[PDB]
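Trainee: I'd like to ask some things about the structure below.
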Amino acid sequence: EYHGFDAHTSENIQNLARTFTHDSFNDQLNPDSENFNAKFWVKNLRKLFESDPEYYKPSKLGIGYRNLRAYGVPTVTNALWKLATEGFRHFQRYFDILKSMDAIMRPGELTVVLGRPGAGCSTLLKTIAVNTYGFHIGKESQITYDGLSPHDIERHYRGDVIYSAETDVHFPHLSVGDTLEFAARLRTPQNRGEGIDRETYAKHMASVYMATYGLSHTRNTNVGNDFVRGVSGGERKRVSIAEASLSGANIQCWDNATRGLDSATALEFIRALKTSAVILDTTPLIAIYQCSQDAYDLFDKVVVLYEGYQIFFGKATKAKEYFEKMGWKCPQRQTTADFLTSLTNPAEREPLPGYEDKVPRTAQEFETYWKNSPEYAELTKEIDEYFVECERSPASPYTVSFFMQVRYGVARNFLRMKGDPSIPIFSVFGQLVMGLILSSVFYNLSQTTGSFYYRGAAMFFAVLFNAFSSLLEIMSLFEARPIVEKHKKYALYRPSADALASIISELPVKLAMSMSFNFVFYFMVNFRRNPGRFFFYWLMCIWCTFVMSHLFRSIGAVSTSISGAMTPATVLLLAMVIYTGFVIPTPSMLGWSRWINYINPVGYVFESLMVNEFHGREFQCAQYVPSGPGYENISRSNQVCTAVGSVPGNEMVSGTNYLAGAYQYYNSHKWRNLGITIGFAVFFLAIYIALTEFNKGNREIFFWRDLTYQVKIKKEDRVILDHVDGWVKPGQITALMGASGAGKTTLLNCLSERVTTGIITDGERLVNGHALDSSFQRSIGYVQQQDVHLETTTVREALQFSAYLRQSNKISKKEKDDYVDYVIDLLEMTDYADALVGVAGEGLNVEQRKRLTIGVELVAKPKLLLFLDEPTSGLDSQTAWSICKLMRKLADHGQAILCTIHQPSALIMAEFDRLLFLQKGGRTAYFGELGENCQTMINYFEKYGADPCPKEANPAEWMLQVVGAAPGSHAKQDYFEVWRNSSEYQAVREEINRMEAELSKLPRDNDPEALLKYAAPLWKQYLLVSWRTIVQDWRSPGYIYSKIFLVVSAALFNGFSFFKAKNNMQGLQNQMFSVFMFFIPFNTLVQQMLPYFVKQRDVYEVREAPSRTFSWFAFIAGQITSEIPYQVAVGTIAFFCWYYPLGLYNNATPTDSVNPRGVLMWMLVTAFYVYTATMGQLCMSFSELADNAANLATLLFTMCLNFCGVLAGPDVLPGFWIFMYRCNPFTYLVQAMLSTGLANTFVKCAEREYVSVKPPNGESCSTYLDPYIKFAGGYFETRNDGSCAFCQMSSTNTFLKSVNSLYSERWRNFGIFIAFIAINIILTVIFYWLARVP
Ligand SMILES: CCCCC/C=C/C/C=C/C/C=C/C/C=C/CCCC(=O)OC[C@H](COP(=O)(O)O[C@H]1[C@H](O)[C@H](O)[C@H](OP(=O)(O)O)[C@@H](OP(=O)(O)O)[C@@H]1O)OC(=O)CCCCCCCCCCCCCCCCC
Ligand SMILES: CC[C@H]1O[C@]2(CC[C@@H]1C)C[C@@H]1C[C@@H](C/C=C(\C)C[C@@H](C)/C=C/C=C3\CO[C@@H]4/C(=N\O)C(C)=C[C@@H](C(=O)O1)[C@]34O)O2
């Protein structure tokens, strides 16, 4: 709790000053002397120890204006159309949002803007803080900032005026001390100063400001977010205030900073603002709606708006009186702020007796009265004097140079990495493990020509493993964007400085990754062993990773989520991967494709690495074309190697010749490519910095008796509820009230059987005098506090779903629909019945969402109770009053309601019928009728001895004060003892006994349908959930279109890079790697898909799981079935976009089997596109976060791809890894695909693959080579030289057999893949049961 600038804070500041004066070395300012006052010390410290520069930085600002006037101006099947319309709107009236006003705010005054939502307070505070982005300002207006101008403030005085409204953006894993010290050190001036180190001064600044705002205790504690634990809810707002004050802000504007915050938290926040205004001369503006009287007693000035009209402005204490002079009536026990706010509501409010004709009803009449009043005349006189006085009388807003900003950014980034080493450790160790595994695949490559291909493959993947190694770093960019924006607004540092700091801070991680991967890969794979070759390889890999890191940062500087950046960048990254130079060697490159390789930053890296390895090297020949049983005694001059650069009669193959023939790489480009890659890195770094700088912007009565409830905590059991008894009757509302530690929520959850812990010892809950049965949990509705709804379901659809799945199965659909309509009418939801729920920003209000939740829990027809968990909490005064009226209407119709109420207003409290009050230890203190204006309750606490309640006061707070639960109060008597020793308790016990003895004889109603766990059969639940998920996926905003575009673009690029392809010895390998690259969109698809699984899982587990709507099996089966249709359609599109451009059907013409092979390939592609979804869901079933599931799925996919039989077959793989070659799901898909697409067709060798053979003297190639052609496949062509050209392949079956793919085993492989899909589904279900189902 915060008490302001109390004596304790003064003593703490005294101790801090005493500590600091020793390092540093009027009667005040002496820590060791008497009568020293902390306020004067803090005030003078800023002006004295900060020195005086030659600029005109002001220490206080006040704002005055005279005539301020401000004016202004789905289903995917239609989305594209809408976009087109939007485009037309981009191809090519005048209403005042804020009418004329007059105001003046001076330093040291806390000002509050009041008004109902939509009045225009947010726009006024945006205008004051110079944030007019979305509306214009009238030319007649005149705004003066203590003599400056709005343009002057915006241009080179920013940071003096700040505007933060609702959500605080802090680094969750940075401690409060570090968070404040960062700003303190970034704001201190480096221009000399005093004989004190700057770091010491920043530390003293941070300590003093922590002490001032009561945060000294919360040092070295993570600030945290709504997810990460830390400073709970109110110390974070004070941290934000302290940080804003440290940055020199002099006019701080807040809009509903205390939104969804209880009265105590808002009161302490406003207290912190008041001390900020008092100690440090400041002009804070606050826009609040639910403000307590104690909080309102702190405000210095109030301005009240009526639809942006500013009916009144002036001293807060004189506000009510003025309006009471107007002719309005203020009901007693009503806070002044609520009275002022409701005076603008025609439905509420009422005039004084005899004033029914003099008060105004229109905002225009309100302005007329305001202007005619003498208060407006005095205000105008003051404004004129202020403007006359102001008229009579820094290059950049930042304080430290660019180098200092980037240095501090680097330090903060290191602190963040220390506070969360997850991503760096994961990246480093993933690189290490992947390098180890991949090297195990390529272990100890031979020195003969037979290793050529493998060597190339290695130097390809190494490049890839350096290109994408730094993909995860961009995640940090998505976490620091809001904070960087805020600090730019605060005028602390530029986004460019933060970008450079982020680049510099990740160098250690990049070095660790590069070392851990390369030092193992380059050496366990038998590459060139010379030191110079290794060092050149390492240098090129370093530059490749820098280039790709800068490219990834550039892509992620204009994106908000990993999937959002991944979807459009997937095509680009796949294009760079394909055109590296290995999948499609330059000789095989098509006409339209070469320009892609010319501008590829990775092609040059690959060329340099291959040139470095192969140039100036001789490889021993492995195979000679003429060989076998008939050529066991043939001369070496009549033979020739089978490589590309082979020369007849030579026993060795030159690396230079092979490189110049197969890949067309030359040694002249070894060092030039390094310069090209350096240029690419610099270019991408410049683009990234520019982007991050510029591109930014009933009949049964339920009663409990002797309910005792205890829970074991750390081997110790403490009773949370001690002998709590009561009842709930139809037609009455009972309010469950208590302190924070009174455990009223525990009582509510124990009564409703929604608490999974503890044991009830002496309790007894009964209905109509009978013990509880198995039908209880289905006869009580539970309206949770938080509203968890699907964003893609209309109100009517949600109500219909609940009614269908929760009402009796013997009731026809017509009755269910009619009851849904009746509930919609009763809750006054008919105006927006067919409106998407959407998100909080766009969609339904908080009131509408709460009404929808009550309706959802009402259409189930609960016949016993409606437990409401804090309905009037986190809501405005008027919205809370409306919801209370709705609850009263429900209770009128014949309902029984029990609700827990937290910090209510007097008017709200007067609406309830009965009250159950609990004090520490769950001890009942009162249980009885509230009476009129809570009078009866008061009598109970007044006739037993206590301080009489004031005539004007809130009885809700009076109760807490009386029982000692309020902060700063004395009980003076244990009220449990008097309650147990009262006549009221005896009456309650007698009533409970009478009810138990009487109602137990009533004839109960028996029906087995009510005893079932679920009201609908399993198949119906499965169907309904599957349909809901399908509709949600369809209606998501750009989810199906993103998938379609990604898959279509990737498939088209992969199928047209390999346009109709010659079946030469190299073309077959190119097509095999085309099949291999066809699987790359797996990661992007999983990343896109997982969040929409998270949404449904959250909605189910938070609300639908305990409500017993549908079982876990129905949920998981629906999730599994929802993705099959979309995946099948996308797979069909992908197959049509890839199979035909590749021209594979030509291979089927010779054997006449065109249709079967095309059909089988379509099945295989669709099966892969279903398997990707099944595997993503399997990896997501047991995991908690979407990022972890996506990363695990990517790891498993990479492992499956490594041992899929393309990089190295079973005969090359180590015996240890064969277990992964057989259990792979892709080792069969790839075999089936290759077999279907390539089998049973001829092969024609390219001009560069023909191998020259010189027959022995006196022989022709026919006679000399037919025995070999018979022994092994191939063909030969005569030449006009005496030699002849031999091609080692005559049919594609030879290549397929080499890859270990057979034509007769395609259907078996398809069946095995289907079996793997089934295993994935089964494991998904089982793991979801094991991990998530309680
Ligand atoms: C913030 C970013 C941080 C990034 C990190 C910063 C890194 C900055 C480093 C700067 C250092 C730059 C050094 C470059 C100067 C090279 C001067 C000689 C160039 C040369 O000498 O290169 C041809 C010969 C052999 O190459 P080669 O196979 O082609 O054989 C040739 C023959 O030797 C002969 O000399 C004829 O050459 P020329 O006719 O003159 O062209 C021809 O003869 P033939 O082949 O025709 O028979 C052939 O080219 O290189 C060889 O020995 C081995 C290959 C170079 C060996 C140096 C490797 C240096 C690694 C740098 C450090 C890496 C660590 C990375 C980070 C560390 C910690 C984080
Ligand atoms: C989660 C595991 C590790 O994952 C990354 C970053 C670091 C982690 C520890 C990143 C992966 C590649 C991976 C290391 C390299 C390989 C496994 C080699 C190769 C088989 C993988 C290529 C992957 C891709 C090619 O390019 C695709 C793409 N668009 O085409 C996008 C948007 C992302 C790529 C990707 O996400 O690659 C991609 O899926 O290192």
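Here chain A follows Swiss-Prot, giving residues 31-55, 86-133, 141-159, 165-465, 485-788, 855-1491 in order.
Per the header: electron microscopy, 3.1 Å.
From the backbone N, Cα and C atoms, a Cβ is placed for every residue, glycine too.
Quick paste from Swiss-Prot:
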| type | residues | note |
| --- | --- | --- |
| BINDING | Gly895, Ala896, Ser897, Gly898, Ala899, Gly900, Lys901, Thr902 | ATP binding site |
| DOMAIN | 859-1103 | domain 'ABC transporter 2' |
| MUTAGEN | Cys193 to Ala | Impairs NBD-mediated ATP hydrolysis |
| MUTAGEN | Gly296 to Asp | Leads to selective drug-sensitivity |
| MUTAGEN | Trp326 to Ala | Impairs NBD ATP-binding |
| MUTAGEN | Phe551 to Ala | Leads to selective drug-sensitivity |
| MUTAGEN | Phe552 to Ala | Leads to reduced drug efflux but shows normal ATPase activity |
| MUTAGEN | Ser561 to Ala | Leads to selective drug-sensitivity |
| MUTAGEN | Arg644 to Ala | Leads to reduced drug efflux but shows normal ATPase activity |
| MUTAGEN | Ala660 to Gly | Leads to general drug-sensitivity |
| MUTAGEN | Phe1360 to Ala | Leads to reduced drug efflux but shows normal ATPase activity |
Trainee: Highest Cβ count within 10 Å among the mutagenesis positions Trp326, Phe551, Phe552, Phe1360: which residue is it?
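Mentor: Counting Cβ neighbours within 10 Å, the top one is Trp326.
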Trainee: Report the nearest neighbour of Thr902 (ATP binding site) in space among the mutagenesis positions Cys193, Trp326, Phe551, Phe552, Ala660, comparing Cα positions.
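Mentor: Nearest by Cα distance to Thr902 (ATP binding site): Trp326.
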Trainee: For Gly900 (ATP binding site), identify the closest of the mutagenesis positions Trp326, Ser561, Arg644, judging by Cα separation.
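Mentor: Checking each of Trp326, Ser561, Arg644 against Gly900 (ATP binding site), the shortest Cα distance is to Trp326.
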Trainee: Starting from the ATP site formed by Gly895, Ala896, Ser897, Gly898, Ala899, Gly900, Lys901, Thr902, give every other residue of that chain whose CB sits within 8 Å of the mean position of their CB atoms, in sequence order.
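Mentor: After dropping the recorded site residues, what remains is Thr903, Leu1075, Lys1077, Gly1079.
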Trainee: How long is the Cα to Cα distance in Å for the two residues, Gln159 and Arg165, that sit at each end of the 5 unmodelled positions?
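Mentor: Cα-Cα distance across the unmodelled segment: 15 Å.
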Trainee: Could you state the CA-to-CA distance between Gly895 (ATP binding site) and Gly296 (mutagenesis position) to the nearest Å?
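Mentor: The separation of the Cα atoms works out to 29 Å.
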Trainee: Compare the Cα of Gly898 (ATP binding site) against each of the mutagenesis positions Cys193, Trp326, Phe551, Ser561, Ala660 and report the nearest.
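Mentor: That would be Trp326, the closest of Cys193, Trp326, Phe551, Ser561, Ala660 to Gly898 (ATP binding site).
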Trainee: State which of the following recorded positions has the fewest other Cβ atoms within 10 Å around its Cβ: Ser561, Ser897, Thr902.
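Mentor: Fewest other Cβ atoms within 10 Å, among the recorded positions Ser561, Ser897, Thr902, is found for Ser897.
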Trainee: So, three-state DSSP: helix, strand or coil for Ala899 (ATP binding site)?
Mentor: coil
Trainee: So what sits near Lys901 (ATP binding site) in its own chain, CB-to-CB under 8 Å and at least six residues off in sequence?
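Mentor: Residues satisfying the criterion: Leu893, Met894, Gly895, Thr1057, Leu1075.
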Trainee: Could you say which of the recorded positions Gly296, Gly895, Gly898, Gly900 has its Cβ with the most other Cβ atoms inside 10 Å?
Mentor: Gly895
Trainee: Across the 7-residue unmodelled segment, how far is the Cα of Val133 from the Cα of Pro141, in Å?
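Mentor: Spanning 7 unmodelled residues, the Cα-Cα distance equals 25 Å.
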Trainee: Restricting the comparison to the mutagenesis positions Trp326, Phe552, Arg644, which residue's C-alpha is spatially nearest the C-alpha of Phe1360 (mutagenesis position)?
Mentor: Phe552
Trainee: To the nearest Å, how long is the straight line joining the Cα atoms of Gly788 and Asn855 across 66 unmodelled residues?
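Mentor: Taking the Cα of each end residue, the distance is 57 Å.
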Trainee: Distance between the CA atoms of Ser465 and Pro485, in Å, given 19 unmodelled residues in between?
Mentor: 19
